[PDB]
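Taking it in order: structure first as structure tokens, then the write-up.
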Amino acid sequence: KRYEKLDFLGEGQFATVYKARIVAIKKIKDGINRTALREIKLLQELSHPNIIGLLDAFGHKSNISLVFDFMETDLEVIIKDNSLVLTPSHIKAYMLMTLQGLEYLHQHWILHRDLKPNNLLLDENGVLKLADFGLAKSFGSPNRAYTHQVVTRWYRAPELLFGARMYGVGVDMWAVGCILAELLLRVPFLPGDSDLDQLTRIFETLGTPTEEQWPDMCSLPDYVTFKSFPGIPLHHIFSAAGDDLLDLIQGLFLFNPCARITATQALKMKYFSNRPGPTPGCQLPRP
Amino acid sequence: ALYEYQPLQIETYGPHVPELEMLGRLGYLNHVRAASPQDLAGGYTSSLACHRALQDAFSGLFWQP
Amino acid sequence: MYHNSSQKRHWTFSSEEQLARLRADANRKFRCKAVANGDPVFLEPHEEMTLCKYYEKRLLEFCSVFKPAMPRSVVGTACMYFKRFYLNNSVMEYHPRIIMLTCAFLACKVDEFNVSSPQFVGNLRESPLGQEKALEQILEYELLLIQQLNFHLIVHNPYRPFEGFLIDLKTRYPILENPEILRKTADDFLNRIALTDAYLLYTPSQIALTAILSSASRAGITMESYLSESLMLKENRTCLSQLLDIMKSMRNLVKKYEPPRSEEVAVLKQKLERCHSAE
Ligand SMILES: CC(C)c1cnn2c(NCc3ccccc3)cc(N[C@@H](CO)[C@H](O)CO)nc12
């Protein structure tokens, strides 16, 4: 039509992403794919600097391709880059942009449900945008059922792994915490091999929660009991993490989703309003 | 250059919506269905549905094309 | 959220005259296209409106008996799709019979109402060959419908604002004891409101509140103290006056609505069929 093809960018369960003229094209009897329609319908109603902006959509018959602004990198490339030092200011800036985008998304009653470093895209100016809204859904309605097989397993919240059909911003918040952990360690925090393995790793690192820290944990459909792991204290996992950062991590990793800090609560924490300030976009590391 | 939290300024063109954590004490939650224990376990509360419904009721009530 | 939605931004219009201008422009554009391609055949814009009202009621009938039970939000989204499509498109270019089914199909996809295509076409009262051809036509028209909506797929319906208003009444307006009895009549008014062009001219909150207060007025219950006191409109006098005027105009819109006459509908349907076959 009007776009060429320049460079293959990625390949997922539902679509393949390449570059064009710079923009990124996501090429996706049932009809037009529901993932593309979900992305279009959600990104048309959202406008925030930390959320990916849909620019165009085209196709023929049941085929569909979406057009976005070209995003220079993603957080996974940053994390996996052994030559880039992730200073506390850089981590704070990434977390801040992620949380601002997530707060804007949550006020409009939409959960991302696919938060992970490769879905957090960065441009040459350093602005972080949430991307890949193919699994995002609106929340706040009791009659809308959800599926618990959302979020990548390594970043899946324990209530999701326990089969929570109804859930709130915590499923994103937990993923945020995992991303934060992946920022601090430079390796995946909880690299499980299955839902059982993921739950085991969560409970062996953070301690097996009881009813006191999760009053209705035994009501989730696929709830499975585990041995009561003491859990490694957070200051040993993240040796170079200050008290405010430890408080933020603890809030993000609270087992109770209701008690788990929201994006607004996380943004209000002393960690973000503390020395040193978040890195400006022009100075954030680029691979 | 420290960060300072600023609330999102999104004009609603409608009446003020009571705060989410204020809904219980003002009696709104007495008119929404109570969340089940499994709903609570996942982080879903009746306050979410009540807040969303009130926001939808008040959004753009005073707006004129 | 409605207050920064595409529905508010691009699909809420200033007056009925603007809607008539758009529909007349679409009609004349199809006329020019058909003459350039190579007259009594063409339909007038009022005939297009009569056919559109008839086929919107047909869309309501299709969504009413749809199995599994289609949610009201999906039905409202589909009807809004129909109205928006025929704002800028002639029924003589795209048949409303297929466009309404495509509206329902796209709305089912958009509102996260999971139905397979065979399940969707099973709801038609035709032979399976007819259902297969209908599915083919819907698949051909799906992208066209999406483009003609300018890719604005989220539709804000008055139903959730109506529920929120009911919650607020039950909370902050004790003098309206048991507000629930106002539901059915208000819902009925909502249905009638949906027949008009109100959904293109008023916010969902305004439509819901107009339905509620029309139901209250029909009940002998006077409650503008809800507007002045609970909604704090006693301070901004102009805001309360504007809201009252908006509700009055919407009630007038409901008043001056005439359903399509079946005798006229048969003639217009034959004219439209001749338009499609001839071209
Ligand atoms: C498609 C659009 C949002 C979009 C716009 N840019 N972009 C990038 N750029 C980052 C990058 C990565 C490698 C090499 C060069 C640049 C990755 C990506 N990844 C997709 C999969 O390819 C993932 O699903 C998140 O969107 N999607 C997109």
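Here chain A follows Swiss-Prot for its numbers: 10-30, 37-43, 52-310, in order, are the residues you see.
Cβ atoms here come from the backbone N, Cα and C positions, even for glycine.
What Swiss-Prot annotates here:
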type     : residues                                                                                 : note
BINDING  : A:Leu18, A:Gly19, A:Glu20, A:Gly21, A:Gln22, A:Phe23, A:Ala24, A:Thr25, A:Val26, A:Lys41 : ATP binding site
MUTAGEN  : A:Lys41 to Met                                                                           : No effect on interaction with HINT1
MUTAGEN  : A:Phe91 to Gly                                                                           : Enhanced capacity to bind ATP analogs
ACT_SITE : A:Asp137                                                                                 : active site, proton acceptor
MUTAGEN  : A:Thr170 to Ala                                                                          : Total loss of activity. Total loss of transcriptional activity of the reconstituted TFIIH complex
MUTAGEN  : A:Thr170 to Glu                                                                          : No effect on interaction with HINT1
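Structural mapping of features recorded in Swiss-Prot.
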| residue | record | DSSP (3 states) |
| --- | --- | --- |
| A:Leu18 | ATP binding site | strand |
| A:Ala24 | ATP binding site | coil |
| A:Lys41 | mutagenesis position | strand |
| A:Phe91 | mutagenesis position | strand |
| A:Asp137 | active site, proton acceptor | coil |
| A:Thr170 | mutagenesis position | coil |
Which of the recorded positions A:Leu18, A:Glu20, A:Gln22, A:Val26, A:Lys41, A:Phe91 have a Cβ less than 6 Å from any atom of ligand 1?
A:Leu18, A:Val26, A:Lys41, A:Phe91
Can you tell which of the recorded positions (A:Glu20, A:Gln22, A:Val26, A:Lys41) has the fewest other C-beta atoms within 10 angstroms of its C-beta?
A:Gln22
Note down the number of other Cβ atoms within 10 Å of the Cβ of A:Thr170 (mutagenesis position), including every protein chain shown.
11
Can you tell me how far the Cα of A:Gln22 (ATP binding site) sits from the Cα of A:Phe91 (mutagenesis position), in Å?
19
Could you give the Cα distance in Å between A:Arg30 and A:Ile37, the residues bounding a stretch of 6 unmodelled residues?
5
Sequence gap of 6 or more, Cβ distance under 8 Å: name the residues on the same chain that satisfy this around A:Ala24 (ATP binding site), in order along the sequence.
A:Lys41, A:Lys42, A:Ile43, A:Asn56, A:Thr58, A:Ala59, A:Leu89, A:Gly157
Drop a 10 Å sphere on every Cβ of the recorded positions A:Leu18, A:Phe91 and tell me which sphere holds the fewest other Cβ atoms.
A:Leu18
Using the alpha carbons only, what distance in Å do you get between A:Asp137 (active site, proton acceptor) and A:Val26 (ATP binding site) once rounded?
17
Inter-residue Cα distance where the pair is A:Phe91 (mutagenesis position) and A:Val26 (ATP binding site), in Å:
10
Euclidean Cα distance (Å) for gap endpoints A:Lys52 and A:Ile43, 8 residues missing:
15
What is the set of residues, excluding A:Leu18, A:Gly19, A:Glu20, A:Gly21, A:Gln22, A:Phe23, A:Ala24, A:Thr25, A:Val26, A:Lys41, whose C-beta falls within 8 angstroms of the centroid of the C-beta atoms at the ATP site?
A:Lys42
State, in Å as a whole number, the widest CA to CA span among the ATP-binding residues A:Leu18, A:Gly19, A:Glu20, A:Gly21, A:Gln22, A:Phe23, A:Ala24, A:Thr25, A:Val26, A:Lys41 given in the record.
14
Inter-residue C-alpha distance, A:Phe91 (mutagenesis position) and A:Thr170 (mutagenesis position) (nearest angstrom):
27
